[PDB]
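So the structure is just underneath, and the comments pick up after that.
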Amino acid sequence: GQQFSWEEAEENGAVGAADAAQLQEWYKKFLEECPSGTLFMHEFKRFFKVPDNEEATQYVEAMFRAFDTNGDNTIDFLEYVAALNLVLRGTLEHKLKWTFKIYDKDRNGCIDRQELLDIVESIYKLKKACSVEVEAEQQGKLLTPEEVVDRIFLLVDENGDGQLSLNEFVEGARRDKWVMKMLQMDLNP
Ligand SMILES: [Ca+2]
Ligand SMILES: [Ca+2]
Ligand SMILES: [Ca+2]
């Protein structure tokens, strides 16, 4: 399927512009020390944020999951790079789709309170092993791990159909009243 690189390289002998140039170095700096060197969920989390407590692995592990879905357990240079443009540089609304996918842990085309508790739960383990404990209790009235889920579901939804489709979430994630800040997690810093 597809190829071993971008369509540009396939046709064009060396593409052009400072575009590929930037990638030429990336593709080389990574494959230079290893011909046909592919990345792995482990080599990624490491060569990227190489954390320590590891706890902050659930979050990243998700990234590779939502992005690396080909089903080969491996992620070639191409895939990775694609993610960058989707995050590194300015990110357009295209995020509404990719993010909606991050939650899709069961792969079915529909999101359910099951996926909500899954991802959020992950975001919790992250902010937990971070530089703060946000002492759930004394900190602004804590809640149950299932509460937040029922909060993002009800708000994003409204018909009570019992199913959170893309369009439903997309529009419910385009602005809402708090879905962004939360689901966003990073925000900017
Ligand atoms: Ca892959
Ligand atoms: Ca799903
Ligand atoms: Ca619905």
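Chain A uses Swiss-Prot numbers throughout; the residues present, in order, are 2-190.
Note: Cβ is positioned from N, Cα and C throughout, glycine not excepted.
The number of other Cβ atoms within 10 Å of the Cβ belonging to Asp69 (Ca(2+) 1 binding site), over all protein chains shown, comes to 20. Positions annotated as Ca(2+) 1 binding site by Swiss-Prot: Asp69, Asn71, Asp73, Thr75, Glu80.
Using a 10 Å Cβ-Cβ cutoff, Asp105 (Ca(2+) 2 binding site) registers 20 neighbours. DSSP classifies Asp105 (Ca(2+) 2 binding site) as coil under the three-state reduction. Look at Swiss-Prot and you will find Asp105, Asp107, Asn109, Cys111, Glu116 tagged as Ca(2+) 2 binding site.
The domain 'EF-hand 1' annotation in Swiss-Prot covers 19-54, and the record cites a curator's inference as its basis. Per DSSP, the secondary structure of the domain 'EF-hand 1' (19-54) breaks down as 23 helix, 2 strand, 11 coil.
Same-chain neighbours of the domain 'EF-hand 3' (92-127): 56-57, 59-60, 63-64, 66-68, 70, 146-147, 149-151, 153-154, 164-167, 170-171, 174-175, 184, 186, counting only residues six or more beyond its ends whose CB sits under 8 Å from a CB of the stretch. According to Swiss-Prot, the feature domain 'EF-hand 3' maps to 92-127.
Record note (Swiss-Prot), mutagenesis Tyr104 to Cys: Partial loss of activity but no loss of calcium sensitivity. The unchanged residue is displayed. Neighbour density for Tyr104 (mutagenesis position): within 10 A of its CB lie 21 other CB atoms from the protein chains shown.
Listed binding-site residues: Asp73, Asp107, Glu116; maximum Cβ neighbour count within 10 Å falls on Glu116. Not one of the binding-site residues listed as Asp107, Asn109, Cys111, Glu116 brings a Cβ under 6 Å of any atom of ligand 1.
Proximity of the binding-site residues (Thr75, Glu80, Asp105, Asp107, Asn109, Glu116) to ligand 2: a Cβ under 6 Å from the molecule is found for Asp105, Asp107, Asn109, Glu116.
Of all the binding-site residues listed here (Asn71, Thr75, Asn109), it is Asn109 whose C-beta has the fewest other C-beta atoms within 10 angstroms. Each residue contributes its Cα atom, and for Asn109 (Ca(2+) 2 binding site) and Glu80 (Ca(2+) 1 binding site) these two points are 22 Å apart.
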